[PDB]
Amino acid sequence: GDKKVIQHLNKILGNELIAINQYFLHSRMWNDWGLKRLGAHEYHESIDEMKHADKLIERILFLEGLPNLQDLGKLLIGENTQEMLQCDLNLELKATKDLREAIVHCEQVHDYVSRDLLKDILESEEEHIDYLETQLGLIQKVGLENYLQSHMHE
Amino acid sequence: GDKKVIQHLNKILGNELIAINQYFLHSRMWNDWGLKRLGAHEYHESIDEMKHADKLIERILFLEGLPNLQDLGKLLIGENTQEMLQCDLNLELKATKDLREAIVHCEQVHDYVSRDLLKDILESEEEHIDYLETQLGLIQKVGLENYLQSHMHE
Amino acid sequence: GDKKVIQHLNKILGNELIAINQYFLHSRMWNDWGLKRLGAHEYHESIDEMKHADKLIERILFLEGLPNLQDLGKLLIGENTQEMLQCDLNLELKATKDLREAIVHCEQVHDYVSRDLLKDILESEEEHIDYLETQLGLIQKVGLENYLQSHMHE
Amino acid sequence: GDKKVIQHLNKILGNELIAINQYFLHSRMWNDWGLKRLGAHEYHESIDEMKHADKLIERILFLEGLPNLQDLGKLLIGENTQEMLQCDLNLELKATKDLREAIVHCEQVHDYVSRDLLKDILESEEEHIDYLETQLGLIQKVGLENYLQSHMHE
Amino acid sequence: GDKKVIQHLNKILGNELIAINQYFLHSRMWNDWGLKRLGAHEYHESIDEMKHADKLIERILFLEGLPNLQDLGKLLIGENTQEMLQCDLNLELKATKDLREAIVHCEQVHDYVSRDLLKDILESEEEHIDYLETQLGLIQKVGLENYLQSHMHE
Amino acid sequence: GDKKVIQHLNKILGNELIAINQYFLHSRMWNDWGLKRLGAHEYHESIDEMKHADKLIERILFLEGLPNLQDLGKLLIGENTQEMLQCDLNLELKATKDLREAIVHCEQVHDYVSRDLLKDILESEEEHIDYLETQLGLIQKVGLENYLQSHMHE
Amino acid sequence: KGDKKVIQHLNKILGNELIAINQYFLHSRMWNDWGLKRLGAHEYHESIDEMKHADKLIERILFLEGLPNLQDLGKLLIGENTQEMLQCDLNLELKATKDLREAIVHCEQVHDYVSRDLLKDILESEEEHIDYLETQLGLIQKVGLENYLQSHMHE
Ligand code: HEM
Ligand code: HEM
Ligand code: HEM
Ligand code: HEM
Ligand SMILES: [Fe+3]
Ligand SMILES: [Fe+3]
Ligand SMILES: [Fe+3]
Ligand SMILES: [Fe+3]
Ligand SMILES: [Fe+3]
Ligand SMILES: [Fe+3]
Ligand SMILES: [Fe+3]
Ligand SMILES: [Fe+3]
Ligand SMILES: [K+]
Ligand SMILES: [K+]
């Protein structure tokens, strides 16, 4: 296994480990505030990131690298719904950037299986961005109090 | 079966007895107003309190005491959804305090089974607090009329 | 809502609230004593009286008065099976009486729907009387010990 | 069959005929404006009143009088959700009153089956009253636009 | 594992061993006599004590202590029903006492899991006590012959 | 019932009571050590002796003797798998022998039903001997470590 | 509004579960890579138990109005064979067991019995795990390392 691929993989893994904690905490927060629809959705984003992290891990061990679950980067914890979303969105725009750089590297050293995995993960983070923007947009279109009312119940 | 524990059990029973009538009256008031989702939850709060009552009466009789269903304390009856919610919270903060005081005493006299009964009751009373705090929070985040709107239907 | 009708209702409601606790304690006393068939029967009487209180509370609120769950008259707790029965009977003989008086009044002011409610409650309370007198009768016919023996199991 | 009781039945009938049409039109109006949930409720209100009319007609016929389906009094047709609710409420306050006198007369000449019929009808108009009052108050408590909103979908 | 806890556990275990044999013998005695409902209830008490023994054994072994099933204390074998109940009752009073001591010692060295295990055993022994006291109480109220009569058939 | 027969019976019962505790202990020991196929088979051996005891108790009693659950003989506990198996085997050899003497004596006084019951027990204790001897021979044929390995998992 | 020191023990305990979650997950995946699929699966389920404890701790903290700290990750004890891996996990549980015990005493002190109760259940579950670990380790001595890994190839 090419040595920089494993580094790019562990960099993505770093990004997924942050997201898991950022999204989990954010979910629980929304739950404790009684905004249980945002709590459910955010809870699902978090489980998603865990499964990306799992795939990455298996891939690294396969290529004979060392998965680093030790270094946890910086959690972006908002203190209200709108910040909370904007943070996740910032965290995604970042992982989106790193994912692209990795896929480039993989393509360059003919590691097409790793490229494929990254490509799948990227499709999913992009779906997440779509959800996030839409969410922010809807707040402008219906107003914050309404938007929040609509995520009280499931 | 120690006599001071039983004074405690009667005191807790006295609190449940107030909650029952209060919650139930609040339920019927929310229903008369068309706020049926609030009505229905309060009713279930009322019923949960009826089950704790039963538990306390059973325990007391077993311990060879005399359950007091006669002295009924002060109902805190609000006259709108915010006061009503606040009164229930004042009641559970009170009821929670006497629960801890009764627990310390069971521990002291080694009445572990009554300790456990009281702790179950406690945890439930603490979930009720979570509910009430969150509701009050929601009214702030989404505005009174939206919160009430989201509580018309079940 | 005629002002005196509401008094009549709140007064009946007052009697239902005394019946609830009396019968419930009676229930659990019998249960503690190992007379599980009386205890079960009495527990259902206490539930019947709870459903009556509910009907009454709603009607009062519909009539735009204030249900009074704060006042609690005198429980008649007995100390043996025969006394407990005689108590529940005294209490129902007294309930029956206030019910008739309330019906007379509803008729006079033409609140026929409130009268219908009470006549339903009435009938149910006369069935309670019928059960009570039959039990007292049975005790004389089979003897106290036989009668209790037939009420150990469900 | 008493001459005056039949008169009273035909009067109660006249009131039902009016209600049938007023509620049916209000139903279709709310349906036309996209307020499909008021539409549906109000449609059921209309249907109850056709069942009352049918009951009344059979009774008149059994008592050998002539049912009068020819005289239709004044429809109270609102022009917005609030005028429409108030029209129905005025209609039902008037109907209730006629019912009360009708019952008094039946009682007087011992037509207890006609009184029983009219009392059932009465109860049902009182529930229509409870429904209306509650809506009117919901409107105050959630605001006209939130109220209309919650009544768009079924 | 703390050495005094393990001695407590082995002591309790010793109780349960007594109770298993006592309750079982009392069970077959009652069947032999044709009092099958007492026989069957007493059999299930015996079984219950076996489950408690097992759990104790698993715990001791886990705390690397050595389970003592070698020393069997003194049985209290009654000679008629009244006496058999009272024995079981004395045994359960004694065992209760020891359970409470074990629980103090556990809490004190911070063995909160063995505490929990004991608190659960205790509550079950406290239920056996209620059955016991109750049966003794019933022999008074319905008389001895009647009570045995009521316990011939299952 | 012959006075000697009962002594023989109470002796066999004295053997089953040992076996029960010994096997039960051994069982929990193998489960502690993670050897769950031996733990579970040993536990079933326990249950089997519990059933034998129960039959002896019933029979003794029917014969109007006093079952003796008081004297517990000498548990033979091993401290490794090989010893445990060898102990259970020693104990079963000793029981086998007591059973044969009892059978002889029953035949002599013509207590053919007790002979039959002991004969059913005997065939069961010889099945167990078969198992043990086989286990021990399997330890020679495939090696200790292999044998234990083969008994780790259900 | 919960007691400040309780919360601190709570975040502390949460902090222990975040380590267990990662340590256990990596061990699970390593054993999988090696084809020790039975150990893989078991460790995976141990990782999941700890994600669940963490979830309850996060809910409690918030309920008591504190700030859950998912930001500081303590030190993962990664072993490099099956015997070290089990022994690391064991160390990790003796450390967790301890912090848990102190946090419970504190709760009893300030009468927060609902938080005590939550910790007492986590505690039990970690003691269940120590039971498994010690058992596996002892099994390695009784049947031999090679046999033992053999019985943990398949599920
Ligand atoms: C001594 C005080 C009371 C006690 C101990 C008590 C106890 C109980 C219990 C144990 C239940 C069964 C819960 C279940 O469904 O599992 C119940 C049900 C109920 N209670 Fe109470 N209660 C009390 C007072 C009241 C009061 C003041 C009301 C007011 C109306 C009330 C209304 C009801 C109603 C409507 C039910 C539903 C039963 C059914 O519909 O099947 N109770 N109660
Ligand atoms: C404006 C005049 C009326 C309109 C627009 C109207 C409309 C309707 C409609 C749409 C139905 C549903 C039937 C189906 O789809 O199966 C219905 C049912 C019915 N109508 Fe009418 N109706 C009117 C007047 C009356 C009158 C004067 C009566 C006198 C009795 C009446 C008696 C009934 C009865 C008994 C039913 C069946 C209700 C049931 O399900 O039991 N209607 N009506
Ligand atoms: C006087 C001595 C004992 C007798 C006569 C006895 C008898 C019995 C009997 C007849 C059963 C029912 C089994 C079946 O029908 O399948 C049983 C179950 C059981 N016994 Fe015992 N036993 C004795 C001692 C013990 C001891 C000392 C232990 C543990 C130390 C024990 C543990 C158990 C357990 C765990 C069960 C299973 C209960 C269940 O079904 O959940 N027994 N016993
Ligand atoms: C922030 C710390 C974490 C928390 C609070 C957390 C929480 C959870 C929860 C509550 C579940 C649902 C459990 C169930 O009911 O089955 C879950 C599932 C799962 N978690 Fe985590 N987790 C965390 C970190 C991680 C990490 C680091 C990984 C991998 C390295 C991971 C991988 C998984 C996987 C694979 C599942 C199963 C998903 C599925 O199949 O539905 N989690 N987690
Ligand atoms: Fe949404
Ligand atoms: Fe809500
Ligand atoms: Fe509505
Ligand atoms: Fe009866
Ligand atoms: Fe009985
Ligand atoms: Fe629409
Ligand atoms: Fe028989
Ligand atoms: Fe295994
Ligand atoms: K809205
Ligand atoms: K009899």
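Just so it is clear, chain C uses Swiss-Prot numbers, and the residues here are 3-156, in order.
Using the three backbone atoms N, Cα and C, a Cβ is placed for every residue, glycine included.
The following features are taken from Swiss-Prot:
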{"type": "BINDING", "residues": "C:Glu18, C:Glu51, C:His54, C:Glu127", "note": "Fe(2+) Fe1 binding site"}
{"type": "BINDING", "residues": "C:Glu51, C:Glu94, C:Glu127, C:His130", "note": "Fe(2+) Fe2 binding site"}
{"type": "BINDING", "residues": "C:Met52", "note": "heme b binding site"}
{"type": "BINDING", "residues": "C:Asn148, C:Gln151", "note": "K(+) binding site"}
{"type": "MUTAGEN", "residues": "C:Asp34 to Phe", "note": "About 30% active in Fe(2+) oxidation and storage, diiron-binding site does not coordinate fully, decreased overall flexibility of the BFR, partially occludes B-pores, see Fe ion inside the B-pore"}
{"type": "MUTAGEN", "residues": "C:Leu68 to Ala", "note": "Assembles into normal BFR with wild-type ability to oxidize Fe(2+) and store Fe(3+), 5.2-fold decrease in rate of iron release from BRF, greatly reduced affinity for Bfd"}
{"type": "MUTAGEN", "residues": "C:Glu81 to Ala", "note": "Assembles into normal BFR with wild-type ability to oxidize Fe(2+) and store Fe(3+), 3.2-fold decrease in rate of iron release from BRF, greatly reduced affinity for Bfd"}
{"type": "MUTAGEN", "residues": "C:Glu85 to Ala", "note": "Assembles into normal BFR with wild-type ability to oxidize Fe(2+) and store Fe(3+), 5.5-fold decrease in rate of iron release from BRF, greatly reduced affinity for Bfd"}
{"type": "MUTAGEN", "residues": "C:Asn148 to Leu", "note": "About 70% active in Fe(2+) oxidation and storage, diiron-binding site does not coordinate fully, decreased overall flexibility of the BFR, loss of 1 ligand to K(+), reveals more Fe cations bound inside the BFR cavity"}
{"type": "MUTAGEN", "residues": "C:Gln151 to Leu", "note": "About 70% active in Fe(2+) oxidation and storage, diiron-binding site does not coordinate fully, loss of bound K(+)"}
Can you tell me how many other Cβ atoms are located within 10 Å of the Cβ belonging to C:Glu18 (Fe(2+) Fe1 binding site)?
22
Among the recorded positions C:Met52, C:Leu68, the one whose Cβ has the most other Cβ atoms within 10 Å is C:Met52
When the recorded positions C:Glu18, C:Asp34, C:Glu51, C:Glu81, C:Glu94, C:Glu127 are screened for a C-beta under 8 angstroms from chain B, what remains is C:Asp34
Please list residues from the chain of C:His54 (Fe(2+) Fe1 binding site) whose Cβ is under 8 angstroms from its Cβ, counting only those at least six apart in sequence.
C:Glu18, C:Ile123, C:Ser126
Cβ-Cβ under 8 Å from C:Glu51 (Fe(2+) Fe1 binding site), same chain, 6 or more residues apart: which ones?
C:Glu18, C:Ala21, C:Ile22, C:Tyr25
Expected list for ligand 1 (Cβ under 6 angstroms, recorded positions C:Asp34, C:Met52, C:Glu85, C:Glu127, C:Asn148) reads C:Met52
By a simple count, how many Cβ atoms lie within 10 Å of the Cβ of C:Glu94 (Fe(2+) Fe2 binding site), its own Cβ left out?
24
Since the record lists C:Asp34, C:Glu81, C:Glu127 as recorded positions, which of them has the fewest other Cβ atoms within 10 Å of its Cβ?
C:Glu81
Identify which of the mutagenesis positions C:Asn148, C:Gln151 has its Cβ surrounded by the largest number of other Cβ atoms within 10 Å, counting every protein chain shown.
C:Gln151
So how many other Cβ atoms are close to C:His130 (Fe(2+) Fe2 binding site), meaning within 10 Å of its Cβ?
21
Of C:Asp34, C:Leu68, C:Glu81, C:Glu85, C:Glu94, C:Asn148, i.e. the recorded positions, those within 10 Å of C:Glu127 (Fe(2+) Fe1 binding site) when Cα atoms are compared
C:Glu94
Using a 10 Å radius on the Cβ of C:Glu85 (mutagenesis position), the other Cβ atoms enclosed count 13
Can you give me the Cα-Cα distance between C:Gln151 (mutagenesis position) and C:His130 (Fe(2+) Fe2 binding site) in Å, rounded to a whole number?
22
